[PDB]
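Engineer: Please see the structure below; I have some questions.
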Amino acid sequence: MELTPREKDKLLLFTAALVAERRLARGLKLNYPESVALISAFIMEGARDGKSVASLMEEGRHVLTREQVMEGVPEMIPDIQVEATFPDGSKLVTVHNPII
Amino acid sequence: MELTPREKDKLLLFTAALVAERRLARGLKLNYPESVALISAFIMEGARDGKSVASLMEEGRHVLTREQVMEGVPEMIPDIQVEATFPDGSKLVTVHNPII
Amino acid sequence: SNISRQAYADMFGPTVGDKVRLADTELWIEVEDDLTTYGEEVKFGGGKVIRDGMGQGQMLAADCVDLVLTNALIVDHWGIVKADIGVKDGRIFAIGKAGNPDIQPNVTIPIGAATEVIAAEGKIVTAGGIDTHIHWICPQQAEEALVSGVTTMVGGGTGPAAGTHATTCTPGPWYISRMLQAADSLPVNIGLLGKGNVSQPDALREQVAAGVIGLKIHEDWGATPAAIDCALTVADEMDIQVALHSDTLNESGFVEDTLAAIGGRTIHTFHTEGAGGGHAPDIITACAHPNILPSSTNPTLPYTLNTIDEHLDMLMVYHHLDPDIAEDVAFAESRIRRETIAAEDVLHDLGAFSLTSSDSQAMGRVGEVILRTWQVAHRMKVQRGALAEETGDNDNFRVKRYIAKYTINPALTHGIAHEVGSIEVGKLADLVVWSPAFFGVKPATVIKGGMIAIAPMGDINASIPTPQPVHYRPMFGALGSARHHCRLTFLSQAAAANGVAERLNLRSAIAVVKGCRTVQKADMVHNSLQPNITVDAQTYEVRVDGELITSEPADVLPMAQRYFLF
Amino acid sequence: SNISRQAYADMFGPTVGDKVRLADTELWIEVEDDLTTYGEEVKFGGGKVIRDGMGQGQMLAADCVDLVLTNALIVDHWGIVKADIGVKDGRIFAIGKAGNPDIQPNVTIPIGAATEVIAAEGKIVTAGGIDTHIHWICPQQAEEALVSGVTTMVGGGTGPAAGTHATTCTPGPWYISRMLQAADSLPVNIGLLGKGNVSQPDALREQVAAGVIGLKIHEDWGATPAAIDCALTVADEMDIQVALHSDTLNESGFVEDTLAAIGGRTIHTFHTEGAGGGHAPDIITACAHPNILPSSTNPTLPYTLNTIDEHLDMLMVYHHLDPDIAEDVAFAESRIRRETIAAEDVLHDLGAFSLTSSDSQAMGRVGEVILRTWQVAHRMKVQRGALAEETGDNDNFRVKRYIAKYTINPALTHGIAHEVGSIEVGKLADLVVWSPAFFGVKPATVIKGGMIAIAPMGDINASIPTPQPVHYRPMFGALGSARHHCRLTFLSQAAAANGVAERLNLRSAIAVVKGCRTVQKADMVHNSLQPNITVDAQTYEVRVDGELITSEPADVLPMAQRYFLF
Amino acid sequence: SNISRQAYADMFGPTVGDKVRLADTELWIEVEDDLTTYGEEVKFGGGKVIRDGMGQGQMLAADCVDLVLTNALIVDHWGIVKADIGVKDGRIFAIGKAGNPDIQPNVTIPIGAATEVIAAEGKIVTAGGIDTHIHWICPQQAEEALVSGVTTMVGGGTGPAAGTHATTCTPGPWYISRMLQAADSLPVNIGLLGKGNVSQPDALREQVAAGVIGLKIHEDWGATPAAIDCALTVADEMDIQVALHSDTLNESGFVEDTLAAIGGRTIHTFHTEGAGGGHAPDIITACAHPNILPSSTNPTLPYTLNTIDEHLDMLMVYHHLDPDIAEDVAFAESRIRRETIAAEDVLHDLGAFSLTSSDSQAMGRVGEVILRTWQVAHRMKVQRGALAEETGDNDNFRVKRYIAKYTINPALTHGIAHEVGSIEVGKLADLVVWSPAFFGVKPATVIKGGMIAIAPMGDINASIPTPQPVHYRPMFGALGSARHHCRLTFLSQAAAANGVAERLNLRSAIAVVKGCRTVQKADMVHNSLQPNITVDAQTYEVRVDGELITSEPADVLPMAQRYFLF
Amino acid sequence: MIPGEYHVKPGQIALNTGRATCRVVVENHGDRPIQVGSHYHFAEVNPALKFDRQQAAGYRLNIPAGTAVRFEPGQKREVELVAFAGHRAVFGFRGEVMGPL
Ligand code: NI
Ligand code: NI
Ligand code: NI
Ligand code: NI
Ligand code: NI
Ligand code: NI
């Protein structure tokens, strides 16, 4: 595989998102780290699919709603940023006010 | 658990394979690292089941086909090697030209 | 006897006339020369050639190399040739034919009992990359860069502090001393840049005497004509380089005023295209001058379909700009221009831009300097075809022009070409071994000062080093005292003389910079073009001799999704 | 001109009269004073104030600070004020107004070419925490503590050995020397405690001469009157502190006998409530004496719904007690008492208990000293309302009383307040920067000796330092020689004189402890109460002046599930 | 009073006559002797024995041990006994009865204020393992080996280079010097082997003078009679050991020619069975000679159902053999023989083979030397029953014979038995503590030079060290300067005299090898058999005195799937 | 498209050109297989291989570098040898020459 440090670091984000994913499935209101991990992993998969940065900046704002996270969480996340390998290389996706 | 360095290292391979597994499920053509991780994890589970080295060297060649991976990938993987604890201890499984 | 060319290539790697595809790009290289004697190639292994009395001689350690890279296909600014590479005392000893003079002919690289062997047949070997635009935001950047194939890092910073997040400056004696001490822990050659923004010369001299090999002039600390002139005056007297990030706001004047302040003195302009900073919107015109050594930072290389979208927001987040307030987004529009971003790719292809760098974690990707440089070359071949300098049915010249952008040119620009920058005798043995299918993406071995420092490594407990999981791990060359011996800390001549290394008790080898004032655009290997370039103030269109310079955005690039897990 | 207060707070952080909520607790702080001149605040960035000739002057390195924390909201035992913080030579230079005297007024912290900038507007800055109850079970504890905001660790141990699992003792010269050498590798200030349980003075003097800054008397090694008196006699002559874990079994006598043995001499009583060890069930009465400096360990802070259940079993596992044998569970019942556990919270609120500590991996959580201290303050505000000392509609005084529990008081108790413990001029620059939403939970930056040592860091290869995954990673301040320069190893005066640092070839800066014998309860900042406290031998009820002291267990706490992944 | 044997065993571990099962194997050990005085056992804890005036005396540091391992069940080549182990100055002080002579009888290991305690009741303690077949392919191997219970590593290499992938050779002065410097960073004792394949003596002497403690003769560099004789001549004059990997190809002669070249001089034959390399197919006959110290590498230990299948392909991949070309697979068949692989297990049981080693990442598993050695003993007990030397109803003798294979014998073979190799007074305190259920698989504590270097550690932030996740983590004994003090770098006598340690500025303790030329098969503890062994050239059948030696392949083994996650 | 693929031009390579060669019939009289490498001094190979050792003096196998020729027990075959070059000084092997020639 010849995994570089950045590929291995992203494995950490993916795993954190698996934890969040299962908890949301149980019907829990996500906390701060769970919310950031879930939305972040969503974007990385979008890039693997070949979606554009423009599409993801918008779609990322519909992963979680205010009713699916604990009180105060939406305000603790003014934005979420993550990079992934798009068909045209690494690009940065910034999702402003992802939770509403 | 008293996990040794090698057990922890294999947790990295397992997780890389979870990423590949989900992408294949979506219908994507796997890339180089995804392909190596998926086939590798398959073998480790085979050893946990108690399958022989001889059986796995063959079965490993039927996990992915040329139509399930990106162009050039089969040629980037002349073989795949992985070790796991068989009922009779650690053994090395080498799968030659796993993707066809 | 006789052997077919295909069987030969499989056993010893390609030879004269054979072509090799660089990774998954459309770039093909052709072997120009082979320094071997057919039938006398050295090969290591059971029953092979490198054995006592055979390919290995009886000479003492002093009369043989410490390491030999056998049957390597060298790709450097001077040629694409097949040869054996000898390393002795951590430096490049010779490029030629290895073996034992007792029974073999034309031996120029003697192998003896004291010789270690690295089998490079079927592999491409290149010098280590040199990134001259590092923001020392975190130490983790050194491993990321090393893994990508970059062995020298020049920049400034003190950690995740605001000043460093924005500029490549290590402010003052205390932080400079602290960072020089910390550098001993990192597996790459390092040189630091101080804060050059001051109108009092002695404040700059102090920093140089403390150890910085250059001064960064950044607009955030005030890139005014007074500051610029002051920095250049000190640079001229202390033989150090100045890196510039000009006044984007046009607050003290326009690009012509800045150029006037520089006054024909040598200077390295950072991210000359402008997106990363500089006079809006024509800082790019600087590449026309003889005293300007121009480089690009990597997020804009090459122009792709998602570039503008990501950049507009990247700039917004990085500068804390309010997107809904019309007054802020106007400045955003002035910095990110599709017109200059597309032209930059072409200017690299023509040789008007001479270096590529990252701009680590401050609008740049530290592990993508090499990778992006090749993506640009691929995109330019696809769009523009063969360069006027090409000869034969290959891309050899384009390959030499581009590899120089991250190896020899940055070395020349910063006064360290006497130590590193290329595969030439006497230079530090910083080498990178690549498998053709992974060229520019994932290295097979990264050698620092004659010792392997990092390489892909499989299961530690396995019967062999190849079983999964295979990922990059630090080797002996990155450990304690062996590391110190295999890396260099560059100092200014003033610091070296003041005994800074002894005072701080620096453990690594020391190298002194020199020749920073005498380099000019004409000295940039394969990238010395000084075009009559203009930028339309209203439309931002870039023209050279009146002709419009532009390119089309890529939707898919090589060296991307086929290699990375994320 | 004029600017509205809200826009002002968004740009420069809050000012006089504004209130800020501490994380998700009910604690609110109000800015008491602002040392700026409105309109002259320094801000770093493109086109901002800290630029050549503007907010940055022309002075040489000696006449300006190395680092400036701009627009910081300081929270310390002496005040909650807005100001700029200057750091020079690794120490706190001044708390005032930063800038350039050439064009700005009231400048007390000069910024020059040699100055690095950390933008603290909108952030809260505090001194580094000091944990004086460390069991050196593993080196990994130092990173865990550093990340939480603790910069100094005092304790004893030799690794995961039985003696260390149970006591904070580094036994004898050999292990003491070995641990002092190992300390150079850790990114926190360190001081060691030796085994004080012996009735032969010379065996204690040896340990002190070897380097320990204190002696731990633990019941597992025999907390007898003879041992206690011996340790105190040596402490009195060598100016070192004694930490006590009394005889829980009441084997040599009751609490009154132990107090009699101490004989009015200075001593730091560990986990004074009793759950962590000590005379059953009234060791808590010790907080009434003038010579006793009382601290709590953290698992009992604050009293919650699951406390008793977890503790009863924790004690069982830790002491290898057999749950089915009535004779063992009786001793369990004697140590874990709901009555004393509930009272302890109140005693902290009243200032009868002066310190908080962990008791790392021996009935304590190393990364939760700060976090739990604030949870107690929250719970006490909710249950008891405003303290009698409060002024204004805020919790400022309660905040000052509690922050002193893990900063200045432990420093005073162990004789290191001359080096660390608070944000005052001349002290080592161990600072912690917090975002209000994460105060006491997850730091934004942890500075050691003037250099950032650890901080949250995003993707290393990203264009900016903010993309995910963001997790704590060691910075330059934690690397090799830079680390040695930014940390302190505390020694006893005897060791310093004997040349122990030179003999062991210790690389870090050295600091000597002093004033351990002269501190008394009256010296504990905001926590000097000596209550007439009694404990009923049968019911375990705690009373002060006859009134019952108690509290209710929390079902939910702030700084918990909203911040952690697990 | 009186106590029942079961309650006694639960409190103090087993005593004389009790038996203990080794992990999940069929091997049972019986306590042969107990050095205690019933009623006077030392136990640490609340209200226990090791307390001031009780089990702990009043002596100064010089008159008491630094560390005491209480109630340990020792398993070493000399006995299986219950006793207390005293450690002083990093070395084994005494094996006897610990305590305070003031009130206890028969005290031979005095405990004082300066004594740390490790509770070993219920645990088995053994010397650290010694692997003499290391390929320094990567530094990560040291941690893997340490975790398994191996504290000394002898081998050669320079990193992931072709020469090292194939041979245990550190070629020449430069690489040798570099590797000696790198060794200071690793937590295990280290000794290096140079390249012994040369027919010019001075080229070997140089390497020895540079620091190697032995020379590796490998067929890949040419294992010719001329080379072998040259290496042995130098070894004879410089008191260093020679390790041999003979000519598998039979190119220069057959096994008898190699033996003739050796000429009765001392030599350590690597992987004597042949699969790992050597004269095809009878290199195994070497174990019959008095001057040959024979060892096995681990992938063939023990013979199992999947062995041949994995080996045939492992050899193919490792040697780059083409499976479809009949000419290559013939050589494959000559090296991997079911006949010799099955016999090897029996030869170990009889004591004809004296050492076990790994052959790390070059057809061997670095973390499985100990584990596989016990699996062989288990398989041999199951198939062959009790050894002729057994006495009583236990496997004590078989256990002593096998533990010697990876502890005392390798130490004797390489001239380092004066420092390490067994639990005897005066030797470096490299000890491994095991819980019986995990013996040989996962250690409870690994001690290096008197300090714990690595051990299982649970949640760092937990209230106790036991909560999950529990995994191996480096302790204080593996940190910077403490590490240097607790490890040894072995040098040749010539290097020690030349001042190599001072020249390279080596920080760790130095030990010199001696007695490598005088060891013979008769000196191998419990493994000195010289059988009249023959190998049929056609059938490959192994016979001793005409009787066929063979065994059956295991389908399931202990110390496997019950313990590992993968 | 195949990442890193070669485009080897068709043809053949002539090895060890311009050097003296000679053919020798060799027979393995031993009971175990013998395999000789391309650069080994043929005159000093395993004593079980019967041939004119005098003719092989200063010669090695005329085969591609790194390859070898195998001789199973009783196997007889004709091999082509090429003369050593350089200083033509033989050191090592079975120690029969240890000097020039
Ligand atoms: Ni810039
Ligand atoms: Ni920059
Ligand atoms: Ni305690
Ligand atoms: Ni404690
Ligand atoms: Ni071998
Ligand atoms: Ni080996």
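All chain C residue numbers match Swiss-Prot; in order, they span 2-567.
Every residue, even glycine, has its Cβ placed from backbone N, Cα and C.
Below are the features I grabbed from Swiss-Prot:
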- C:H134 to A: Abrogates activity and reduces binding to nickel ions (MUTAGEN)
- C:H134, C:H136, C:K217, C:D360: Ni(2+) 1 binding site (BINDING)
- C:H136 to A: Abrogates activity and reduces binding to nickel ions (MUTAGEN)
- C:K217 to A, C or E: Reduces activity 8000-fold and abrogates binding to nickel ions (MUTAGEN)
- C:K217, C:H246, C:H272: Ni(2+) 2 binding site (BINDING)
- C:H219 to A: Reduces activity 500-fold and increases KM 1000-fold. Resistant to inactivation by diethylpyrocarbonate and iodoacetamide (MUTAGEN)
- C:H219 to N or Q: Increases KM 100-fold; optimum pH is 6 (MUTAGEN)
- C:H219: substrate binding site (BINDING)
- C:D221 to N: Reduces activity 50-fold (MUTAGEN)
- C:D221 to A: Reduces activity 1000-fold and increases KM 10-fold (MUTAGEN)
- C:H246 to A: Abrogates activity and reduces binding to nickel ions (MUTAGEN)
- C:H312 to A: Enhances thermal stability above 50 degrees Celsius (MUTAGEN)
- C:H320 to N or Q: Reduces activity 100000-fold, but increases KM only 3-fold (MUTAGEN)
- C:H320 to A: Reduces activity 100000-fold, but increases KM only 3-fold; optimum pH is 6.75. Resistant to inactivation by diethylpyrocarbonate and iodoacetamide (MUTAGEN)
- C:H320: active site, proton donor (ACT_SITE)
- C:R336 to Q: Reduces activity 10000-fold, but has no effect on KM (MUTAGEN)
Engineer: Look at each of the recorded positions, C:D221, C:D360, and point out the one with the fewest other Cβ atoms around it within 10 Å.
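Structural biologist: Comparing Cβ neighbours within 10 Å for the recorded positions C:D221, C:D360, C:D221 has the fewest.
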Engineer: List, in residue order, those mutagenesis positions out of C:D221, C:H246, C:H320 with a Cβ under 6 Å from any atom belonging to ligand 1.
Structural biologist: C:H246
Engineer: State the Cα to Cα distance, in Å, between C:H246 (mutagenesis position) and C:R336 (mutagenesis position), rounded to an integer.
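Structural biologist: So the Cα of C:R336 (mutagenesis position) lies 13 Å away from that of C:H246 (mutagenesis position).
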Engineer: In sequence order, which residues at least six apart in the same chain have a CB under 8 Å from the CB of C:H312 (mutagenesis position)?
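Structural biologist: Once residues fewer than 6 apart are set aside, C:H312 (mutagenesis position) is near C:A276, C:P300, C:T301, C:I337, C:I342.
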Engineer: Near chain D, which of the mutagenesis positions C:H134, C:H136, C:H246 can you find when the cut-off is a Cβ distance under 8 Å?
Structural biologist: none
Engineer: Say you check the Cα of C:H134 (mutagenesis position) against those of the recorded positions C:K217, C:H219, C:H320, C:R336, C:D360; which is nearest?
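Structural biologist: Closest recorded candidate to C:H134 (mutagenesis position) by Cα: C:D360.
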Engineer: May I ask which of the recorded positions C:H136, C:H219, C:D221, C:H320, C:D360 is closest to C:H272 (Ni(2+) 2 binding site) if we compare their C-alpha atoms?
Structural biologist: C:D360
Engineer: How would DSSP class C:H246 (mutagenesis position) in three states?
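Structural biologist: SS state of C:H246 (mutagenesis position) = strand.
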Engineer: Could you check which of the mutagenesis positions C:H136, C:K217, C:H320 is the closest Cα neighbour of C:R336 (mutagenesis position)?
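Structural biologist: Of all the candidates listed, C:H320 is nearest in space.
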Engineer: Where ligand 2 binds, which of the mutagenesis positions C:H312, C:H320, C:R336 are close by, with Cβ under 6 Å?
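Structural biologist: Those mutagenesis positions that pass the cut-off are none, since no Cβ is under 6 Å from ligand 2.
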Engineer: If you count the C-beta atoms lying within 10 Å of each candidate's C-beta, which of the mutagenesis positions C:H136, C:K217, C:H246 ends up with the smallest number?
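Structural biologist: Checked C:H136, C:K217, C:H246; of these mutagenesis positions, fewest Cβ neighbours within 10 Å: C:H246.
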Engineer: Could you say whether, by DSSP, C:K217 (mutagenesis position) belongs to a helix, a strand or a coil region?
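Structural biologist: DSSP assigns C:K217 (mutagenesis position) to strand.
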Engineer: Quick check: of the recorded positions listed here (C:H136, C:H320, C:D360), which one has the Cα closest to that of C:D221 (mutagenesis position)?
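Structural biologist: Given the candidates C:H136, C:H320, C:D360, the nearest one is C:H320.
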Engineer: Of C:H136, C:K217, C:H219, C:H320, which is closest to C:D360 (Ni(2+) 1 binding site) if I measure between C-alpha atoms? They're all mutagenesis positions.
Structural biologist: C:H136
Engineer: Out of C:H272, C:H320, which of these recorded positions shows the lowest number of other CB atoms within 10 Å of its CB?
Structural biologist: C:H320
Engineer: Rounded to the nearest Å, what's the C-alpha distance separating C:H320 (mutagenesis position) and C:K217 (mutagenesis position)? Just drop the number here, would you?
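Structural biologist: That comes out at 19 Å between the alpha carbons.
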Engineer: How long is the line from the C-alpha of C:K217 (mutagenesis position) to the C-alpha of C:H136 (mutagenesis position), rounded to the nearest angstrom?
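Structural biologist: Cα to Cα, C:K217 (mutagenesis position) and C:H136 (mutagenesis position) are separated by 11 Å.
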Engineer: For the mutagenesis positions listed here (C:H134, C:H219, C:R336), tell me which residue's CB has the most neighbouring CB atoms inside 10 Å.
Structural biologist: C:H134
Engineer: Expressed to the nearest Å, what is the distance separating C:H136 (mutagenesis position) and C:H219 (mutagenesis position) at their Cα atoms?
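Structural biologist: C:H136 (mutagenesis position) and C:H219 (mutagenesis position) have their Cα atoms 13 Å apart.
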Engineer: Using the recorded Ni(2+) 2 site (C:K217, C:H246, C:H272) as reference, state which further residues of the same chain have their Cβ within 8 Å of the centre of those residues' Cβ atoms, listed in sequence order.
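Structural biologist: So the extra residues in range turn out to be C:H134, C:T168, C:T169, C:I218, C:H219, C:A244, C:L245, C:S247, C:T270, C:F271, C:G277, C:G278, C:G279, C:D360.
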Engineer: Can you see whether DSSP assigns C:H134 (mutagenesis position) to helix, strand or coil?
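Structural biologist: It is in a strand.
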Engineer: Going by DSSP, is C:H312 (mutagenesis position) part of a helix, a strand, or coil?
Structural biologist: helix
Engineer: Excluding C:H134, C:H136, C:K217, C:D360 themselves, which residues in that chain have a Cβ inside 8 Å of the centre of the Cβ atoms defining the Ni(2+) 1 site?
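Structural biologist: Those within range, site residues removed, are C:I135, C:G156, C:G157, C:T168, C:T169, C:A244, C:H246, C:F271, C:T298, C:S358, C:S359, C:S361, C:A363, C:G365.
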